[PDB]
Amino acid sequence: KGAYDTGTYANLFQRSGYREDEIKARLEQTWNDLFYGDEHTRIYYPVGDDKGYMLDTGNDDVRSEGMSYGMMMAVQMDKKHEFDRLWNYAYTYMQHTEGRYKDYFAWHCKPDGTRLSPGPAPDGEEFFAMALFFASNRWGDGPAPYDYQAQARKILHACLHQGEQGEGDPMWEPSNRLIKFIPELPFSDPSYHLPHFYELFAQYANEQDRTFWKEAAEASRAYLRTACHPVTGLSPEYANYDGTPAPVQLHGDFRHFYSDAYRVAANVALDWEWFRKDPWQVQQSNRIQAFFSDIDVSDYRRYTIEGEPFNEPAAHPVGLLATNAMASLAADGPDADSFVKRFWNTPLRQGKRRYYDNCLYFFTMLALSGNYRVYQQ
Ligand SMILES: O[C@@H]1[C@@H](O)[C@H](O)OC[C@H]1O
Ligand SMILES: O[C@@H]1[C@@H](O)[C@H](O)OC[C@H]1O
């Protein structure tokens, strides 16, 4: 039985020997540094009395990924003021009110809120929806736009039914119940598959969609079994509906193990912790940890999914270490305990490239301390 059923969350820092007091203080200090820390560390920026944004420091823009991530961190840390500032920014600047992307979020904008491209990123929408559901269950709905439950249901309605509103496209392929890379293209991104959120969407979404969301959960668990390499546990950034690496795209080669794919190990580990439904998840977690067991974080490269290293370094090696450590929620192999310790002894990244590493870092600090939880009712 998973944490969803028992209400009990594994505290791997505690199982590993760290003191309860040290752990809570470490989690609180990670929060403080990321949202209120110095100019070289923080990724959160207040705007006026009622807005705020998560900065992709590397790309000097605001992404629906980072906004939705900041809202999830805020609600897991019971930080309503920051949650509300981030949501208000997303609601005000990013969410489309009309046209083919109505109720979707523009995937990126300038920090001042000027939209840069209208197209959405589905991993944004699914985190917004999950964070808003948790906000409703934790704090209760307020007047619009802080009517969190209805806001979540509106996003997930468009996610399944955009094709019916007019000229747009849904973010899930109805034929196979799989999340797409973008609404228009017939392939996926394995790091976007969050079967554990789809279980909760099957409880909290519009009644007419609950059957679909339950099928989506089972379809996504099956899909990650097809996308992950059976020796190395590595996955491609973009994958076909059959799990094989998708073709090279006009904007680059996403066939290999790089930044997006790091989140797969994290996502499978949290589904195991919450729902304990697919025991392949334990072996997948053991495999990826075995793959990285004897590789220094400063040596992390881009890899083919069969594990052939490129000369090129990982752009986000702290992010990769974080997802590898988060796999300890599921792994029972000889490497779980050492990745937990390696992570504990790793500080937040600083400087221009810090955004992505520090997002993945925080989700791991939450998870390994037993604080990445389902908020029900
Ligand atoms: O996770 C996606 C990421 O790869 C992209 O660069 O920006 C945010 C999302 O579209
Ligand atoms: O937004 C992310 C970007 O900041 C990172 O550098 O590459 C992966 C993207 O998802």
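Indices start at 1 and increase along the chain as displayed.
This entry, so its header tells us, was determined using X-ray crystallography, 1.7 Å.
A Cβ is built for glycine as well, from the same backbone N, Cα and C atoms used for every other residue.
Listed in Swiss-Prot as a mutagenesis experiment, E65 to A (Swiss-Prot position 70) is described as follows: Loss of enzymatic activity. Here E65 (mutagenesis position) comes close to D56, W107, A121, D123, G124, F127, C359: these same-chain residues lie at least six apart in sequence, with C-beta atoms under 8 angstroms from its C-beta. Under DSSP, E65 (mutagenesis position) is assigned to a helix (H, G or I) in the three-state scheme.
Annotation source Swiss-Prot lists active site, proton donor at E65, citing a curator's inference.
What Swiss-Prot lists as active site, proton acceptor is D260. Annotation for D260 (active site, proton acceptor): same-chain Cβ neighbours under 8 Å, separated by at least 6 residues, are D189, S191, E237, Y238, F254. In the three-state DSSP classification, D260 (active site, proton acceptor) falls within a helix.
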